[PDB]
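This report concerns only the one structure given below.
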Amino acid sequence: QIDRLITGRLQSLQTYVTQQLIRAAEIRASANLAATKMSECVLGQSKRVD
Amino acid sequence: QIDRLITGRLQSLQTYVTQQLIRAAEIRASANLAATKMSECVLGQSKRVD
Amino acid sequence: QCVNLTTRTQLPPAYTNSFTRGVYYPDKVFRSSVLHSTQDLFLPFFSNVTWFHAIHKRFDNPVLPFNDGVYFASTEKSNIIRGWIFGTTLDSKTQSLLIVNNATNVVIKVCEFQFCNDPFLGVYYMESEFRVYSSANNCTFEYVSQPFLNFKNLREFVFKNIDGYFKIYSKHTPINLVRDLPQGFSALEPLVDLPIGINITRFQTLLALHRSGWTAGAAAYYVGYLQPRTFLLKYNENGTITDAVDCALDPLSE
Amino acid sequence: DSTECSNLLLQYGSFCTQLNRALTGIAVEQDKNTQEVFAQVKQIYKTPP
Amino acid sequence: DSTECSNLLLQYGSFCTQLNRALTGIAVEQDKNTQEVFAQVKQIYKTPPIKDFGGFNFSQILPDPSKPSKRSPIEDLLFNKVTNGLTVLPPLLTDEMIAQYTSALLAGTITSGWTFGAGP
Amino acid sequence: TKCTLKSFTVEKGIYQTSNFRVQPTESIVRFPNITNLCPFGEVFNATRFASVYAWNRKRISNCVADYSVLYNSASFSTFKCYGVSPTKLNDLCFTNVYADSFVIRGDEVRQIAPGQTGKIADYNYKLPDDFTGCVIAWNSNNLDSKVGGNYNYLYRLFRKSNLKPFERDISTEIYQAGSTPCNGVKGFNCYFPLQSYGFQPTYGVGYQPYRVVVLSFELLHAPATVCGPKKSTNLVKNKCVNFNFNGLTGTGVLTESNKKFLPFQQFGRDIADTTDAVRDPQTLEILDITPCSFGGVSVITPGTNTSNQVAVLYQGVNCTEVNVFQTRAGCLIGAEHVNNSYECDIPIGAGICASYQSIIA
Ligand SMILES: *[C@@H]1O[C@H](CO)[C@@H](O[C@@H]2O[C@H](CO)[C@@H](O)[C@H](O)[C@H]2NC(C)=O)[C@H](O)[C@H]1NC(C)=O
Ligand SMILES: *[C@@H]1O[C@H](CO)[C@@H](O[C@@H]2O[C@H](CO)[C@@H](O)[C@H](O)[C@H]2NC(C)=O)[C@H](O)[C@H]1NC(C)=O
Ligand SMILES: *[C@@H]1O[C@H](CO)[C@@H](O)[C@H](O)[C@H]1NC(C)=O
Ligand SMILES: *[C@@H]1O[C@H](CO)[C@@H](O)[C@H](O)[C@H]1NC(C)=O
Ligand SMILES: *[C@@H]1O[C@H](CO)[C@@H](O)[C@H](O)[C@H]1NC(C)=O
Ligand SMILES: *[C@@H]1O[C@H](CO)[C@@H](O)[C@H](O)[C@H]1NC(C)=O
Ligand SMILES: *[C@@H]1O[C@H](CO)[C@@H](O)[C@H](O)[C@H]1NC(C)=O
Ligand SMILES: *[C@@H]1O[C@H](CO)[C@@H](O)[C@H](O)[C@H]1NC(C)=O
Ligand SMILES: *[C@@H]1O[C@H](CO)[C@@H](O)[C@H](O)[C@H]1NC(C)=O
């Protein structure tokens, strides 16, 4: 019974860590975009449209 | 027997959803690139080489 | 002792709206400022509840199927409704549960009773007439407790038979509405859990006569049936259930 | 349509809700991507005849 | 706290180590993200005490001296509008230091143009 | 840290190596009041006991039964169980108990047993082969016996067929010893089945009257109303203890609570369905259950090529519950806090950083 609970909770924890890694990749992409906007719009004047 | 079938089909569905999330992240990156090209090549003239 | 009541007036039963009544606490757990979704035998919101009258000449004491549970609502003045009749065949072949509130106390007995065809109590204008049974042969459980009890009082009851446990939930509400069920919210507290362990498929209300033949005092009661469904219950800061959502009523509450 | 399967599946909790939520997020993300790429103008311009 | 559960969990190997290491990588990646976004200047600039900018008003974006958090009114409104083995690690940069970084960037881009981003 | 990293050399940085636990110190079991006791005083110590052909059957139900008082009594000369254990009667739960009380002879005390064949077993009181419960018997020569002979205790001597288990027979039909017709008329070979005992004070051990109470247990689908007693201990607050409240167990710090429960409510839950409030069953007071201060143990070190000095960070742990410095990240032990500001070398968190120059924070 404890083995059943262990494999269920381990599957839940692996699912949580996997979706956290995917969201971390998305947030890293957004933060790289934000650093690019910090460099190009705040620290200078950008010719790039929109 | 249904416990074995349920854990097999749930593992298959979780694998499918994880692959779909990774491919959706890739397509989101490609679409952000395409929106950048739409802004900077169509709506303006770009000095960025290639 | 049994007496046939032969001065009744024939009338079909009525129906009315349940509104948002019949909610009770699903468990013994305090909850603070949280929304709790629970799966239990609940009474549907705005449902079709069977309406029975006692007025003068109406005296509604039939036997109805129990199903999975009974919601009993009582718009009561001068204490006409005194108890209920619980069993399967309502004879000495099976074992039946008796709930009575006479002039002194409440008595709960699980025995092999011989029910009358027309069981009632009686008040002489002083309670001096008990004709609800003729025998009591094999008792397994007896329990004497504190008394539970224009229409002035509103009495809600929920009876459930789950895993041999008899749950009685109740709430006392001061109302001033004349005829129908009032519209509002009141969650029923758990009063007493009974270890009965018996089969129950049919039920019957117990009324009281007024003697001064017989006269029926002005009373009205309501029977609703509990169905397995989901409620989203809202718990306030003080921990009382102030609002509920029936998840299968309409798509908005879904 | 097996009700015994769903009764056993309710013992595993909210895995199915998680998968439906992830697929719904992907489904609205595709419409967000198309909205971001192609709807960069609020005026529908027309060429001269 | 069940020791039999941990004895059975040791049969599965180093799954817990992998989960902890992945979460540690995410946790240091968040601090790296904040470092790359906000810490683009190594000089902490201040505006002059006299706000003579030729009619241009920056009071809604410059830090408010009356507030103890040293935030701008816009930043204060932004911070007001956002509302079992589990631990939450605090971020490496506090909100006061992120506000200090944004104040330095604002002072640099107001008093010095784009020159502070390319040199002195 | 070398054990965690599986290496003999440690690079400069902070490494989460272990998990600090506030170890539970005591065990607190609080169980409600032991009231509504089973009426064993009117069965074992009644005024007059019954005969064995008409043994009195008392139904013990809807009560808590203290078998430790019955078992620790030294007056009982026989305490033999055949389906349960005597030391586990206070732990097990049963639906109901049937108490069969009678008086027999001292030589017939062994005849109340499964598989035992005797006159009392065949004609007066029969036990099944799968009998569960305990037989209790004690001497009653000072009470039942009379100097003129106590003839009130009768017993059945003759019947055509043996008893079924738990079967009574109070009939007074005249037995047919031979094959002669008897219409209830006594003759040469027709005798009355119930004979009286010869209990006198001059008889020795074996002919003295023994009072026997036989407890039989039922384990049907009815709820187990009959349970053993619960030994509740004292309540200890403000410490990380193992609490056991009415079958709900756990580990936590039990502090006073400002949550006013409604009288029907016993436990309290937060949003995340964790028990954070509870009512003590002995005294109706509300207690908050704060989880013990678990934390992550992180080791802050430079390179082992540089130095072997380390600092320990207990994450989210106050410094009074473990060169001691309190940070918002937790308690940092082994680093000297300085008022100067430098660049971040080893990140601690919440604006705190550590460096080596000894280890300073
Ligand atoms: C009250 O009326 C009921 C129904 O008419 C009576 O019940 C019947 O009694 C007769 C009397 O022998 C029986 O033969 C029937 O089988 C009964 N019917 C049912 C459905 O039980 C009842 O006896 C009447 N009460 C009195 C006191 O006479
Ligand atoms: C710059 O803008 C601020 C805010 O718009 C001005 O401050 C206002 O001044 C008037 C009169 O002095 C007050 O009635 C308002 O209450 C002020 N607003 C706030 C938010 O404090 C300020 O005068 C402007 N000019 C300069 C030179 O700072
Ligand atoms: C309630 O039931 C009765 C009979 O079944 C029916 O005539 C009536 O219309 C129902 N009321 C509602 C509101 O459905
Ligand atoms: C009420 O009922 C109980 C048991 O049925 C009985 O003992 C008591 O006397 C009754 N009260 C009156 C006033 O008759
Ligand atoms: C039930 O009652 C009947 C008659 O009163 C009796 O013959 C029978 O033995 C009883 N059964 C039990 C189990 O008490
Ligand atoms: C309860 O009674 C009903 C009708 O008398 C019967 O159909 C059902 O099988 C009974 N249930 C049990 C568990 O005996
Ligand atoms: C909660 O109780 C307090 C009294 O302690 C009362 O003032 C307040 O109105 C109550 N709130 C609700 C929603 O009933
Ligand atoms: C239970 O026992 C305690 C003993 O300290 C006593 O104070 C209390 O009044 C008793 N009753 C209840 C209902 O708690
Ligand atoms: C008689 O037996 C009962 C068994 O429940 C016991 O409680 C009581 O103390 C006994 N009487 C005496 C005088 O010991």
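Note that chain C is numbered according to Swiss-Prot, with residues 14-69, 77-145, 153-176, 185-247, 257-298 shown in order.
Going by what the header records, the deposited coordinates were determined by electron microscopy, 3.0 Å.
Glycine is no exception: its Cβ is also placed from the backbone N, Cα and C atoms.
C:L18 to F appears in Swiss-Prot as a known natural variant, with the remark: In strain: Beta/B.1.351, Gamma/P.1, 19B/501Y. Using a 10 Å Cβ-Cβ cutoff, C:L18 (variant position) registers 15 neighbours.
Cβ neighbour count for C:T19 (variant position) (all protein chains, 10 Å cutoff from its Cβ): 7. As a natural variant entry, C:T19 to R appears in Swiss-Prot alongside the note: In strain: Delta/B.1.617.2, Omicron/BA.2, Omicron/BA.2.12.1, Omicron/BA.2.75, Omicron/BA.4, Omicron/BA.5.
Among the natural variants in Swiss-Prot, C:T19 to I has the note: In strain: Omicron/BQ.1.1, Omicron/XBB.1.5, Omicron/EG.5.1. The residue drawn here is the original one. According to its DSSP assignment, C:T19 (variant position) is coil.
Taking Cβ-Cβ distances under 8 Å and a sequence separation of 6 or more, the neighbours of C:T20 (variant position) in its chain are C:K77, C:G257, C:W258. Swiss-Prot documents C:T20 to N as a naturally occurring variant and attaches the note In strain: Gamma/P.1.
The Cβ of C:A67 (variant position) has 20 neighbouring Cβ atoms from other residues within 10 Å, across all protein chains displayed. One natural variant catalogued in Swiss-Prot, C:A67 to V, is accompanied by this note: In strain: Eta/B.1.525, Omicron/BA.1.
The annotation that Swiss-Prot gives for the naturally occurring variant C:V83 to A reads: In strain: Omicron/XBB.1.5, Omicron/EG.5.1. Proximity of C:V83 (variant position) to non-local residues of its own chain (separation of 6 or more, Cβ distance below 8 Å) is seen for C:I105, C:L110, C:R237, C:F238, C:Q239, given in sequence order.
With a cut-off of 8 Å between CB atoms and residues at least 6 apart in sequence, the same chain places C:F186, C:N188, C:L189, C:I210, C:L212, C:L216, C:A263, C:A264, C:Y265, C:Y266 near C:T95 (variant position), listed in sequence order. Looking at Swiss-Prot, you'll find the natural variant C:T95 to I noted as follows: In strain: Iota/B.1.526, Mu/B.1.621, B.1.1.318, Omicron/BA.1.
Annotation of the natural variant C:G142 to D in Swiss-Prot: In strain: Kappa/B.1.617.1, Omicron/BA.2, Omicron/BA.2.12.1, Omicron/BA.2.75, Omicron/BA.4, Omicron/BA.5, Omicron/BQ.1.1, Omicron/XBB.1.5, Omicron/EG.5.1. C:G142 (variant position) is surrounded by 17 other CB atoms, counting those within 10 A of its CB over all protein chains shown.
The C-beta environment of C:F157 (variant position), restricted to residues of the same chain at least 6 apart in sequence and closer than 8 Å, consists of C:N122, C:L141, C:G142. In the three-state DSSP assignment, the secondary structure recorded for C:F157 (variant position) is strand. The natural variant C:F157 to L is recorded by Swiss-Prot, whose note states: In strain: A23.1, Omicron/BA.2.75.
Packing around C:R190 (mutagenesis position) is summarised by its Cβ count: 18 other Cβ atoms lie within 10 angstroms of its Cβ, all protein chains included. C:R190 to K appears in Swiss-Prot as a published mutagenesis result, with the remark: Partial loss of biliverdin affinity.
The Cβ of C:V213 (variant position) lies under 8 Å from the Cβ of C:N185, C:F186, each on the same chain and at least six residues away in sequence. Record note (Swiss-Prot) on the natural variant C:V213 to G: In strain: Omicron/BA.2, Omicron/BA.2.12.1, Omicron/BA.2.75, Omicron/BA.4, Omicron/BA.5, Omicron/BQ.1.1.
For C:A222 (variant position), applying a Cβ distance below 8 Å and a minimum sequence separation of six or more within one chain yields C:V36, C:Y37, C:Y38, C:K206, C:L277, C:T284, C:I285. C:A222 to V appears in Swiss-Prot as a natural variant; the accompanying note says: In strain: 20A.EU1.
The secondary structure of C:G142 (variant position), as reduced to three states from DSSP, is extended strand. The DSSP secondary structure for C:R190 (mutagenesis position) is strand.
Here the C-alpha separation of C:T19 (variant position) and C:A67 (variant position) works out to 15 Å. The distance from the Cα of C:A67 (variant position) to the Cα of C:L18 (variant position) comes to 14 Å.
A gap of 26 Å separates the Cα atoms of C:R190 (mutagenesis position) and C:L18 (variant position).
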